[PDB]
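J.: Pasting a structure below so you can have a look.
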Amino acid sequence: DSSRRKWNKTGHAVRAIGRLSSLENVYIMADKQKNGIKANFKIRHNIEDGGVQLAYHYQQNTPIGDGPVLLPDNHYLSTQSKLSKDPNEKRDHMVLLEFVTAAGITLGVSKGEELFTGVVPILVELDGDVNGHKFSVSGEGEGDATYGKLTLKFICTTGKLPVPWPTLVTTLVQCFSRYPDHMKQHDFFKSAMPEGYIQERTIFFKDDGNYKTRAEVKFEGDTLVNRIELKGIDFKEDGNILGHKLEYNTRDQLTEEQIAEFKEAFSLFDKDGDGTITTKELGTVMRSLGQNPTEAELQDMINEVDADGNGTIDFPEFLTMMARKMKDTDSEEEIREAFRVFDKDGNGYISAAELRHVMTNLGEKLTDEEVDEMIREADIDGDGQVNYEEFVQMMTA
Ligand SMILES: [Ca+2]
Ligand SMILES: [Ca+2]
Ligand SMILES: [Ca+2]
Ligand SMILES: [Ca+2]
């Protein structure tokens, strides 16, 4: 099927631009008034059987001790988590593997960091109360900040956890993040150790309640300990949280067929075939789709996924951002936005002339018959056009 592969390539390009235009990282900034930092970010929780539950986080951290700390320039953390189960464990539990790296400062170490050069034991204790449903969680494992690596197992010590495990991941030690060499002066978290910091958040679950958390993170002997209280209010008993409607298992697939699909979209951008995407190349493709980014906007889009800070999107960086984009689910607003890239006139239907316009602009030399074949592959009800629902099915993996 040459039609379905043209949909895939084009769809992945639109999806790539979507990711580049989104803010998916953990954004950190100095909070001078508190001698610390604040942060904001959003988490996408896959809903079982379809859709996304958004969780908007606001965070602030303040040192526990009076020693000097590092106040960072603006930057972000980028995370990769894998949730699993221990087959021998009968209690309600979560096994967590996590890698976290700082970035967001283009190219061109505190005493506290010394405590993190090797493997450090971790303890986590959480008491929670969500809509009056109380619970406790205890966790243990270790952190290896050299690689930004955490391995932890958590148990609900009160029996059944009344909220989905994924909703507690962000609450359950950012001092283990890997900061690159050129960003070591921006690592507040380690700079506050061993005395530690207080971390507070409010977490807004869209169309549902919110969590309020306060935690003390500090060394107790040789162990890095995170002690947390969590209070949730305003939840719907039958919502995605209290109703346990969120996926547990990390959907970190990535067939080699999918990686190949990603590479095809990569090469639409990488038109000189040197294995990296520049602002110039990104701008070219966006304009072809009817957009008009400034140079500053293009730099910012690249910076959002530019792991090594060299100002371009390298092939491995592109694979990484696309993996994240496919792992997580897009919102209805985001999908409709992609739909509108094709549905130029906004009547709810992608016509042959509209599809032709897009493919032609992307430099895809396609005959009028080829376009027709594309429409047909997607045209479910047979009306000779592609409606939202049919577009969605073409875009879903
Ligand atoms: Ca290139
Ligand atoms: Ca790069
Ligand atoms: Ca239309
Ligand atoms: Ca149709």
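Heads up, residue numbers simply count up from 1 along the chain you see.
Looks like X-ray crystallography, 2.0 Å, at least that's what the header says.
Backbone N, Cα and C atoms are what each Cβ position is placed from, and that goes for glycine too.
Below are the features I grabbed from Swiss-Prot:
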MUTAGEN   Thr79 to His, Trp or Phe (Swiss-Prot position 203)  Results in significantly red-shifted excitation and emission maxima
MUTAGEN   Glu98 to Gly (Swiss-Prot position 222)  Suppresses the 399 nm excitation peak, leaving only the longer wavelength peak at 475 nm
J.: Around the Cβ of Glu98 (mutagenesis position), how many other Cβ atoms lie within 10 Å? Please give the count over every shown protein chain.
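T.: I get 20 for this one.
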J.: The deposited coordinates stop at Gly108 and pick up again at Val109, leaving 13 residues out. What Cα-Cα distance does that leave, in Å?
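T.: Cα of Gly108 to Cα of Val109, across the missing 13: 17 Å.
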J.: Including all protein chains displayed, how many Cβ atoms other than that of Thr79 (mutagenesis position) lie within 10 Å of its Cβ?
T.: 20
J.: Could you round the CA separation between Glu98 (mutagenesis position) and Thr79 (mutagenesis position) to a whole angstrom and send it over?
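T.: Each residue's Cα considered, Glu98 (mutagenesis position) and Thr79 (mutagenesis position) end up 7 Å apart.
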